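Student: Mind having a look at this structure? Questions to follow.
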Amino acid sequence: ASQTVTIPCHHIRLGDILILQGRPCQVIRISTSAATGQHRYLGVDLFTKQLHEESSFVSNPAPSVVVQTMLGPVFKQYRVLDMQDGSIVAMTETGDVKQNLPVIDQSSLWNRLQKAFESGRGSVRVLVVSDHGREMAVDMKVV
């Protein structure tokens, strides 16, 4: 399962990727539980596209400190060596080659990647989520 970071709930917005029920999910709705007052997150699984919901974790790490948090995935950043048929050849920081790295069909990433890739390949990075063995490019950056 994906490595994670803890995100304060005040810093979570629609479109952020959270772990919901153990699954990396794009947040599509943020609401407050009437029963508990806590934030509830409705999200779309990046891989399966199924809906998942999870409420915030309330913790009390110190006197008068009440924290509502969620987990987000730790993104990896890969270089793009080539693009072929909806997948890319990516390279990790240590030179490990991923031949068939899926690109998520989300927010026109493939077209944005293609565009950025045609006008300087070396500066194109993909942000990659790695869940339960599976990896996928879910965003891109230019260095």
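Chain A is numbered as in Swiss-Prot; shown residues: 29-171, in order.
The header says X-ray crystallography, 1.9 Å.
Note that Cβ sites are derived from N, Cα and C of the backbone, with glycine treated the same way.
Quoted from Swiss-Prot, the note attached to the mutagenesis of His39 to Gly states: Abolishes the ability to self-assemble. According to Swiss-Prot, the mutagenesis experiment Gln127 to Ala carries this note: Abolishes the ability to self-assemble. Annotation of the published mutagenesis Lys143 to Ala in Swiss-Prot: Does not affect self-assembly; the original residue is retained in the structure shown. Among the mutagenesis results in Swiss-Prot, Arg149 to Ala has the note: Does not affect self-assembly. The residue drawn here is the original one.
Help me picture where these features are in the structure shown.
Tutor: In the shown protein chains, 10 other C-beta atoms lie within 10 A of the C-beta of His39 (mutagenesis position). DSSP assigns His39 (mutagenesis position) to a helix in the three-state reduction.
Taking a C-beta cut-off of under 8 angstroms and a sequence separation of 6 or more, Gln127 (mutagenesis position) has the following same-chain neighbours: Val117.
Cβ contacts within 10 Å of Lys143 (mutagenesis position), excluding its own Cβ and spanning all protein chains shown: 12. DSSP assigns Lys143 (mutagenesis position) to a helical segment in the three-state reduction.
Within 10 Å of the C-beta of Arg149 (mutagenesis position) we count 13 further C-beta atoms, all protein chains included.
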